[PDB]
Amino acid sequence: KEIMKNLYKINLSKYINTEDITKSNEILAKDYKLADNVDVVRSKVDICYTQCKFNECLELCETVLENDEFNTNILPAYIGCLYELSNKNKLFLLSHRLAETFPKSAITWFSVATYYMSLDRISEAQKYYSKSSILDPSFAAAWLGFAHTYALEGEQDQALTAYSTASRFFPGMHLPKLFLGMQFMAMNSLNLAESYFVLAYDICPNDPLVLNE
Amino acid sequence: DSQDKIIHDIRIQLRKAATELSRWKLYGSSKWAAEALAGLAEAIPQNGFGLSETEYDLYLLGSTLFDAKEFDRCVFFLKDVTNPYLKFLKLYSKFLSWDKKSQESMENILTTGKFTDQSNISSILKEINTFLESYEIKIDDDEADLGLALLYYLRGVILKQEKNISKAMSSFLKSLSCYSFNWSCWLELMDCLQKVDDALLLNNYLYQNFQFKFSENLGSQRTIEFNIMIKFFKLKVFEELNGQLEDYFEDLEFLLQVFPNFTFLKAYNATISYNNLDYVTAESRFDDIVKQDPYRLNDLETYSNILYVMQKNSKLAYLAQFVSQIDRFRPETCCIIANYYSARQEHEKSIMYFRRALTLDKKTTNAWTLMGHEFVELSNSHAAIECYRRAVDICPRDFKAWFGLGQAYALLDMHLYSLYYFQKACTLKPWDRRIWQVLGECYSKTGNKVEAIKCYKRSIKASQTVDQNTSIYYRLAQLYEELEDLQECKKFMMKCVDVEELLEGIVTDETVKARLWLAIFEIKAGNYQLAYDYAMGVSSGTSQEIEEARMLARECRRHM
Amino acid sequence: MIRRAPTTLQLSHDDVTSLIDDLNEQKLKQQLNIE
Amino acid sequence: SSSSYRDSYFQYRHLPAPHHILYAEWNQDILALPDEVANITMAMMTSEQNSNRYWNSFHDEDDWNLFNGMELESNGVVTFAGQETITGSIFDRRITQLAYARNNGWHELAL
């Protein structure tokens, strides 16, 4: 009972009482032989990424990828971590390695697109985000990055439509609603931004981004 | 049992070995000594010096002023000291002051040496001899300390730079006998060796009439059979000179057992596979180095050399960015990048880094030949000729330089003018298939068919695998046809076709012309049945090849 | 999923120009008292 | 005064050879990035095209054929080009299979 409670608790969402998850994975680590398994370190990486502890993010991601070089469970977080750290060279290695091995999966093309994104290639990276989105639906990373490519440089008119598609097709996440409200602020429309932000706060109560906005 | 006792012995010695060598501010062996201890197989500080508190104060001034690059100021304060431990430090400070100073003096000077192949240097040498006579041991005694052994190392190295070989060798052996486990001492000893036959003479001396000072060295170590440096000498000189191997197999596996995690051993082990033209296994051996030790700009020059042939441009592009991030002042990091820039067909930029890689350390003469190649791909033959020629003038025993210089003339129409260069390269490495085949082409292109026959025949014997003889057999048969003895060329025609069957139907281009020619002659011989099967077996060649055999098949079929 | 830079705003031109004008007022009126 | 007594930064004795300062320009050299800048050599807008081609080489035949003229619009409507048109909303799984079908499948009016 207790070990399965902890194992399921590993996978629960963050932003709420993370200290409980820390205690639970700490208990699971030393008491049982599951001390450095894939999901416990995946949860540690997710915790660090949410808390922007990117040094420990990279350290844990490396010590796990050294074992499994193509673990798709951690690759989105790993790629985001590398983008934030702007490790161009490591990102290029990962992009080539996944291009030679997994051309069909959208993770590879997301990696190539973010490699382009780290080089200020938004106009070109739009196409590769589109490719990643098409090859795999229900992927928040690809479509959110596509909307980011839209909103980053000019062409503000249809960034609203892109974010509306993100919100409608991906219900239950505060991030697309917050982004759409942010963009409504950017066009200097105020009431709609406030309405979307109160919606986002309703969706997620504990998030610095939404309260700051 | 006894192996575990040896392991416990090595740790005590290597802890001792790295102590004073670092304490005496020479890093040629101190860096290597700690490396050996780190990779040693898993199974209070030790220090001692006979120094008085009055003179020991001078040591702190001498030691700290050493690594602060103020070698000259260390000499002035340490002038009047009489202890041998400090006397070595003063002259070591003087020598490194000169060795450093010579480096700043010449930086535009790429080639190093004297065309025909002191006084300030002789001042250091006289001080060594004057102090050695005054001191009351003068080696050859059981009570011989480390410093006097270490002092002889300076005498050996200062003698070699004057080109007084065969006296520095004796000095190194005296220093090595009183104190082994000095890696920098071995390297200078290895450098003065020139030919394999000298190594056999030197190897014997280390066995019959060579013994270590059992007083200084710890027990169960002074034995030559159970030493480690004598072993490390075997793997180094026997393979860098590519000499005949003896007492080399049983030692290598013995070192892998004691040193499973030694980074230097695996890279040398990887280099052995590289030197035998076995690249695929070499890649696996090297891949362990990068994962285990990511920051090692010592043997990666071969790694980036392997990747260029592998055409793994992505993997090489990773290395160029990763290696350059550490530092751009090592000789290797400026050679790693040049390979990556050469693979992208950007020669005017790659040519720059090779000159850069050589300027940082002029001892890396391997970069001259590579610098020459990037000119030939640039369609600039005049510049290449000088670039190759410098390499052989640094050291005449360079097979790479002679061959690279021979080709540059062969690319031009001056075929005969290149015969001398290829002939010189033959004597360096006679046991190579590659050099012999090129000589045959030069003789063939200069109308010397009588000589070219014997040239190719020698090449065939040198080839390790029968497969590689497919190209030589077809060309060798053509020359006989040029000599107008059709019966003689038949035997070589049989062999080149038969290699296709032995290789489970390789169906290569130069056997396609073989079968077509063989079938044509068989028609003239009247044996249509024996010619019919030749046409069918070659029915998977080029567009003109298949139709030539198809029509021949119909003709012999009708008469069948 | 990646978050962009959160919205932050700095000193506009209108408020800094208003402070410039007020600052001129206070460095203009006091010398009348001095004179 | 006191100049060499402080050791709080990279100084002239931390690098191995003090005379390396003579060059002291190799640090400020941007190394050519791996793939796209290979096209600027051939040319001596085009470099980005070669980057697209280089990263586009990692396709299967049918997958590339699907993505030959693929254009994705902001609202999610995707148009697929046949070498007919396959305009439909993305994020439904059936449309991509239907594009695959009309791409590699056999269709014959037969009079």
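Per Swiss-Prot, chain B residues shown: 4-46, 74-147, 184-626, in order.
Recorded method for this deposit: electron microscopy, 3.5 Å.
Backbone N, Cα and C atoms are what each Cβ position is placed from, and that goes for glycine too.
According to Swiss-Prot, the protein carries these features:
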| type | residues | note |
| --- | --- | --- |
| MUTAGEN | B:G42 to D | In CDC23-54; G2/M cell cycle arrest at 37 degrees Celsius |
| MUTAGEN | B:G80 to S | In CDC23-44; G2/M cell cycle arrest at 37 degrees Celsius |
| MUTAGEN | B:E85 to K | In CDC23-51; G2/M cell cycle arrest at 37 degrees Celsius |
| MUTAGEN | B:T94 to M | In CDC23-4; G2/M cell cycle arrest at 36 degrees Celsius |
| MUTAGEN | B:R103 to Q | In CDC23-40; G2/M cell cycle arrest at 37 degrees Celsius; when associated with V-573 |
| MUTAGEN | B:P114 to L | In CDC23-53; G2/M cell cycle arrest at 37 degrees Celsius |
| MUTAGEN | B:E306 to K | In CDC23-49; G2/M cell cycle arrest at 37 degrees Celsius; when associated with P-326 |
| MUTAGEN | B:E398 to K | In CDC23-37; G2/M cell cycle arrest at 30 degrees Celsius |
| MUTAGEN | B:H439 to R | In CDC23-2; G2/M cell cycle arrest at 36 degrees Celsius |
| MUTAGEN | B:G472 to D | In CDC23-1; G2/M cell cycle arrest at 36 degrees Celsius |
| MUTAGEN | B:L485 to F | In CDC23-56; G2/M cell cycle arrest at 37 degrees Celsius |
| MUTAGEN | B:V573 to I | In CDC23-40; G2/M cell cycle arrest at 37 degrees Celsius; when associated with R-103 |
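Here the C-alpha separation of B:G472 (mutagenesis position) and B:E398 (mutagenesis position) works out to 27 Å. In this structure, the mutagenesis positions B:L485, B:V573 were compared by how many other Cβ atoms lie within 10 Å of their Cβ, and the smallest count belongs to B:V573. Taking a C-beta cut-off of under 8 angstroms and a sequence separation of 6 or more, B:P114 (mutagenesis position) has the following same-chain neighbours: B:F197, B:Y201, B:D211, B:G213, B:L214, B:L217.
Its own atom aside, the Cβ of B:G472 (mutagenesis position) has 24 Cβ atoms within 10 angstroms in the protein chains shown.
Taken residue by residue with DSSP, B:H439 (mutagenesis position) is part of a helix. It is 17 Å from the Cα atom of B:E85 (mutagenesis position) to that of B:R103 (mutagenesis position). The number of other Cβ atoms within 10 Å of the Cβ belonging to B:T94 (mutagenesis position), over all protein chains shown, comes to 12.
B:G42 (mutagenesis position) sits 23 Å from B:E306 (mutagenesis position), counting Cα to Cα. On the backbone, the CA of B:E306 (mutagenesis position) and the CA of B:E398 (mutagenesis position) stand 18 Å apart. When the mutagenesis positions B:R103, B:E398, B:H439, B:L485, B:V573 are ranked by how far their Cα is from the Cα of B:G80 (mutagenesis position), B:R103 comes first. In this structure, the C-alpha atom of B:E398 (mutagenesis position) lies 18 angstrom from that of B:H439 (mutagenesis position). Cβ environment of B:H439 (mutagenesis position): B:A450, B:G470 lie under 8 Å away, each six or more residues apart in the same chain. Cβ-based neighbour count (10 Å, all protein chains) for B:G80 (mutagenesis position) stands at 9.
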